Amino acid sequence: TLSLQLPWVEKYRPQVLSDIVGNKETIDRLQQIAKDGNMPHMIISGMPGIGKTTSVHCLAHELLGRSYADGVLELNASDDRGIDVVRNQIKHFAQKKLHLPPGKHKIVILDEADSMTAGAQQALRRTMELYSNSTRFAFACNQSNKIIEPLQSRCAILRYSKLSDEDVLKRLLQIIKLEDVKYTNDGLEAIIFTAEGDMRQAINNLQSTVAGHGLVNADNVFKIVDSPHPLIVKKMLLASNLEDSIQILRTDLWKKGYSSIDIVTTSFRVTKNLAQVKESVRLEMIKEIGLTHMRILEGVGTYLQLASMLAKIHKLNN
Amino acid sequence: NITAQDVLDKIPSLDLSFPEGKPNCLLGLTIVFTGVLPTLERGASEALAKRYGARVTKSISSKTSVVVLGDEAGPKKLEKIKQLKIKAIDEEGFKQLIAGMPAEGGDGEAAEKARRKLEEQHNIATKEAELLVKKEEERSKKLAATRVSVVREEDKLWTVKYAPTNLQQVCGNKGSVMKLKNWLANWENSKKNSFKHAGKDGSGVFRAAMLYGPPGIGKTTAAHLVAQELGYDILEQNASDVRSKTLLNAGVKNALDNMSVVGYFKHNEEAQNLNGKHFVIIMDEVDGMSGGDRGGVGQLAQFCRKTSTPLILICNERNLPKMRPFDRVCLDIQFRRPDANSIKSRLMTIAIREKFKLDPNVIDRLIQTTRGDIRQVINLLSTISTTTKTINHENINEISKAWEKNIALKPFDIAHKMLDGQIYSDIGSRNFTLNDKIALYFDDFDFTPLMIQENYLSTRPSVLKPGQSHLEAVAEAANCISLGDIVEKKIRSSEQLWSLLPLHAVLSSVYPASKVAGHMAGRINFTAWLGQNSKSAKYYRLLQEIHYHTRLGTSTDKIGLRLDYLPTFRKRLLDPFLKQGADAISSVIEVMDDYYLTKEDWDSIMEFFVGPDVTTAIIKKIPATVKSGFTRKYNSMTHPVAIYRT
DNA sequence: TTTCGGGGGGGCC
DNA sequence: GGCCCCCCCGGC
DNA sequence: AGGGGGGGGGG
DNA sequence: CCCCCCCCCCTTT
Ligand SMILES: Nc1ncnc2c1ncn2[C@@H]1O[C@H](COP(=O)(O)OP(=O)(O)OP(O)(O)=S)[C@@H](O)[C@H]1O
Ligand SMILES: Nc1ncnc2c1ncn2[C@@H]1O[C@H](COP(=O)(O)OP(=O)(O)OP(O)(O)=S)[C@@H](O)[C@H]1O
Ligand SMILES: [Mg+2]
Ligand SMILES: [Mg+2]
């Protein structure tokens, strides 16, 4: 009862570059680099649950073989990465002497490099250049704009795309085959629908199902999983009549336990990206939503305020 | 055989899917694209034009050959076209043109000259490749000779392998490199003259240099090559070193007037190499001096004027406030982004040596992808060549889109882009979305609202709704600006409601611009609110000083003092000097003594009035003798003090 | 410019 | 080693 | 947007 | 030496 089982997200984390699904071109480039060598300074960008850290770790492992423990310096947001660290520890690591195969170099992995301050990034500049014949840098980030322009100039840009439904289904089917999990097509479709291109969320929900109810079907998935509330907000804001919008707001959001601040923020975000409505209408709707958001922030967060916001939105959209 | 002019004559001329042609069929013909083409977008049309080697010019000029014209063309475009009598064609005309030149040549001197230039570029690339392979061969021979009685050349970054070796191999910024070389080659003469014999170039007065430009243009490379070519020994400090006043005054300072032991022990057998014994200081990445380097900038500025050896500073952006101390203590050298015609032969040489095909016609596009970054374009070539052996027009679009450099815009650029009517149209809004506008605001969220408020009254709109006037749109924009100001006050409060920043983006910048979006009717002006606010703060502090210097004798607040008391104080203090001459002094002094007023308070009070009661001209017109006597009388007596130890 | 709160990086001791 | 101080962001 | 500056072409 | 395209860069606490 006191022993824990390894989650499938860690038990089936890809260990070779061939097992990473999606972004076929970039993965092929990384595989060929590993086959040949001469890894350059690179920055891998993307969104959560796509395989950036997995890609960097697999590349480093396959490149350095037995010398992984001596030629890889990994630092993330859980470690101190200030100006002093960059100027002493990373500099010493880059100046270190180590024997590696002909076309191999030491690797400095900076996971979540976006959080790094400007001073540390500036200090890294000449260090990445003076010792490029023995050390190479691999940054992994979610927001590339947080990395300063001089650092971006020195590295190769690798922007990852969101995993398509086909790739997520392929990896999920492999996991099911390995774990011998009974499933139905609708259950897998629901898992993909909730995943939104996030493989980590897909695997977590797949484990929660089976762990919770057993056979994977839409019924059990939706019993444990909730359809993303942004879609509900979009449906509410696109209703033809005020009655339908209020009905959706009550039944699907208010009675489900969602807070008013969450609802208004989601409405703002959804209205921002409604390409099927004119820009002026969206701007007026955003003005009304901002008024309601300010009212909620002041402390008056009630069903009546959201209903009034919906009524004003329908007034504008007429 | 076939002349371009004849084919153009055959094509119909306008008055005021596509077929595949042959390689370089449009070579030597300059094409300018204006308006909106129903079939191809601006980017797609430009790519199709560059496919055939045509040169695209952003502006219409007398040398222009043809100008494709569609719909929605600006008045300036039509005016230039009519003035310069330049032919224009339609989509069908361009389709016929792209297939009407099977001979890809045989035309006027323009095409022949373009072909000659292309051949010269190819020959230069071939010669560079030959020299590089010869250098590799001699290096291998030396290595073999050494081994008979360490870093592999295939294990180096392409940016290191093809780094410039001499100053003639650097692409672009020829003038800046020449200026730096001249400055460092005449440093001895300037030092002998105490840096006072300003030469024709004006570089003889500066003992320090400040190189500034965008990333990846060859600044550090140029500095190091210039220092090496002249024999100087290089001392370098980068951002990886803690360049604070404490350690700067204990480190590099001593080297400013000391010989180099390395130079003496390395050039002892050389002759005429005086510079070998001297130092050249290179401070790289001065703009990278963060809080970790306290007082370093001021110490560098002080050194710039008190250095006995040449000193070169390198920075990326020179126009920051933090770089003000170097205002007029160094010779400023600007390195601009190199043009796509400067690194062309270098790219052919790299392609030849690396055994991959790089069609020249797609080289230009790559330069725009990295915004003129040579390091970035070399890295892009190295990464793409890893799996793709051909860089042609069939895949350039994907590479360009996947390697786009996202540089945050500046206040003026943000204002220009956001006050443009194109993006707010249906098609423009479809391409440039509302999310993009909010991101453009967030690029600089502290100055975008002020710039928008400053520049929303100086545009000719193109988004006016039917029946609406410019004034009504301005009023609506002002109303939304006021609402955004209220939201801003709420954000910067005791509650720190930063979650409302996106809403502010829509209320302060996006919505008013969408209401008055159009074409700027004049120069974009910097926000005037900051200087006015500083002036208001200064005047309020002065008013408070006067109020607390006169509180004992007055019954009012600061506002009441300004609005009611000060005019009568003017009548009692300034008018007498204008009527009875010097005799007023005594009386005026008495009044000041009655309210614990000083000369500084007198000037401050005189500096408040506005409108018909401005005293600047009148005060200047006062006789000098009267003011001198007033000052003498004031300083010849003892006056009371309202507040002790102010 | 700018109303707290959190983080970093340096300066006394 | 510890206070004490100054400077700088804050949406997604 | 308007004005200054750098470099290739004609002259 | 003088002039004309073609674009870039800077206004900005
Ligand atoms: N392409 C993928 N193929 C297979 N599994 C993946 C893939 N991407 C993510 N996963 C799975 O999700 C888990 C986490 O993947 P990560 O590499 O940590 O994602 P990440 O993008 O690096 O996270 P961020 O950007 O720091 S929030 C992996 O252990 C895998 O089990
Ligand atoms: N004008 C150039 N000609 C040829 N190669 C260049 C040129 N500029 C940059 N490079 C290439 O990019 C590499 C780096 O050039 P750098 O001299 O470091 O540019 P930089 O402007 O000093 O970069 P910053 O300011 O530190 S971001 C060179 O070794 C070259 O390989
Ligand atoms: Mg990760
Ligand atoms: Mg540099």
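Numbering, chain B: per Swiss-Prot, residues 103-118, 149-281, 290-786 in sequence.
Going by what the header records, the deposited coordinates were determined by electron microscopy, 2.8 Å.
A Cβ is built for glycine as well, from the same backbone N, Cα and C atoms used for every other residue.
These features come from Swiss-Prot:
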- B:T299, B:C311, B:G353, B:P354, B:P355, B:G356, B:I357, B:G358, B:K359, B:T360, B:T361, B:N456: ATP binding site (BINDING)
- B:153-243: domain 'BRCT' (DOMAIN)
- B:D427 to H: In cs mutant CDC44-2; causes cell cycle arrest (MUTAGEN)
- B:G436 to R: In cs mutant CDC44-3/4; causes cell cycle arrest (MUTAGEN)
- B:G512 to A: In cs mutant CDC44-9; no effect (MUTAGEN)
- B:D513 to N: In cs mutants CDC44-1/5/8 and CDC44-9; causes cell cycle arrest (MUTAGEN)
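Known features from Swiss-Prot, placed on the structure.
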{"residue": "B:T299", "record": "ATP binding site", "Cβ contacts under 8 Å, 6 or more apart": "B:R515, B:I518, B:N519"}
{"residue": "B:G353", "record": "ATP binding site", "Cβ contacts under 8 Å, 6 or more apart": "B:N313, B:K359, B:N456, B:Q474, B:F475, B:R476, B:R477"}
{"residue": "B:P355", "record": "ATP binding site", "Cβ contacts under 8 Å, 6 or more apart": "B:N456, B:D513, B:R515, B:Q516"}
{"residue": "B:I357", "record": "ATP binding site", "Cβ contacts under 8 Å, 6 or more apart": "B:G312, B:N313, B:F475, B:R476, B:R477, B:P478, B:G512, B:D513, B:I514"}
{"residue": "B:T361", "record": "ATP binding site", "Cβ contacts under 8 Å, 6 or more apart": "B:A303, B:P304, B:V310"}
{"residue": "B:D427", "record": "mutagenesis position", "Cβ contacts under 8 Å, 6 or more apart": "B:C455, B:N456, B:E457, B:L460, B:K462, B:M463"}
{"residue": "B:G436", "record": "mutagenesis position", "Cβ contacts under 8 Å, 6 or more apart": "B:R383, B:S384, B:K385, B:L388, B:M429"}
Reduced DSSP assignment, B:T299 (ATP binding site): helix
Cβ packing number for B:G512 (mutagenesis position), 10 Å threshold: 23
Recorded positions in contact range of chain A, given that the Cβ distance is under 8 Å, out of B:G353, B:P355, B:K359, B:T361, B:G512: B:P355
Entries of B:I357, B:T361, B:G512 (recorded positions) sitting next to ligand 2, with Cβ under 6 Å as the cut-off: B:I357, B:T361
Recorded positions whose CB lies under 6 angstroms from ligand 4, from B:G353, B:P355, B:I357, B:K359, B:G436, B:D513: B:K359
Diameter of the ATP binding set by C-alpha atoms, the set being B:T299, B:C311, B:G353, B:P354, B:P355, B:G356, B:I357, B:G358, B:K359, B:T360, B:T361, B:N456, in angstrom: 19
Secondary structure tally of the domain 'BRCT' (B:153-243) (DSSP, helix then strand then coil): 32 helix, 16 strand, 43 coil
DSSP-derived class (H/G/I helix, E/B strand, else coil) of B:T361 (ATP binding site): helix
DSSP-derived class (H/G/I helix, E/B strand, else coil) of B:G436 (mutagenesis position): helix
Neighbour tally for B:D513 (mutagenesis position), based on other Cβ positions within 10 Å of its Cβ: 23
For B:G353 (ATP binding site), the three-state class that DSSP assigns: coil
